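Notes for the one structure printed next.
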Amino acid sequence: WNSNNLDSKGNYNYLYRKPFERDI
Amino acid sequence: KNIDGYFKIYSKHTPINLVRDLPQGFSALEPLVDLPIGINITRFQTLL
């Protein structure tokens, strides 16, 4: 679901980079 | 073993009377736990 009321500011505290691998 | 982010453990505890080797007879290990841990494993080390 869209979350612009909670997760926008921009909000650079949100970050991005096998099945279910947690490749931190 | 690892399959698709699950780390599976099987085990058996059995009596023996041979210090020098594994037994020549037959026994089957049964599942202990099936951990959804999602890591990559290529090496391991026992803890003493």
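Per Swiss-Prot, chain B residues shown: 195-242, in order.
Even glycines carry a Cβ here, placed using N, Cα and C.
Around B:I210 (variant position), taking its Cβ as the centre, 9 other Cβ atoms fall within 10 Å, counting all chains. Quoted from Swiss-Prot, the note on natural variant B:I210 to V is: In strain: Omicron/BA.2.75.
One natural variant named in Swiss-Prot is B:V213 to E, and its note says In strain: Omicron/XBB.1.5, Omicron/EG.5.1. Taking a C-beta cut-off of under 8 Å and a sequence gap of six or more, B:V213 (variant position) has no contacts in its own chain.
The natural variant B:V213 to G is recorded by Swiss-Prot, whose note states: In strain: Omicron/BA.2, Omicron/BA.2.12.1, Omicron/BA.2.75, Omicron/BA.4, Omicron/BA.5, Omicron/BQ.1.1.
B:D215 to G appears in Swiss-Prot as a natural variant; the accompanying note says: In strain: Beta/B.1.351. Sequence-distant contacts of B:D215 (variant position), defined as residues of its own chain at least six apart whose C-beta falls under 8 angstroms from its C-beta, are absent. In the three-state DSSP scheme, B:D215 (variant position) falls into the coil class.
A natural variant is reported in Swiss-Prot for this position, B:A222 to V, and the note states: In strain: 20A.EU1. Sequence-distant neighbours of B:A222 (variant position) (same chain, 6+ apart, CB under 8 A from its CB) are B:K206.
Among the mutagenesis entries in Swiss-Prot is B:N234 to Q, noted as: Increased resistance to neutralizing antibodies. If you draw a 10 Å sphere around the CB of B:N234 (mutagenesis position), it holds 10 other CB atoms from the protein chains shown.
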Study note, to complete from the structure: A Cβ under 8 Å from chain A is found, among the variant positions B:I210, B:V213, B:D215, B:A222, for none
Review point. To the nearest whole angstrom, what is the C-alpha distance linking B:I210 (variant position) and B:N234 (mutagenesis position)?
Key: 35
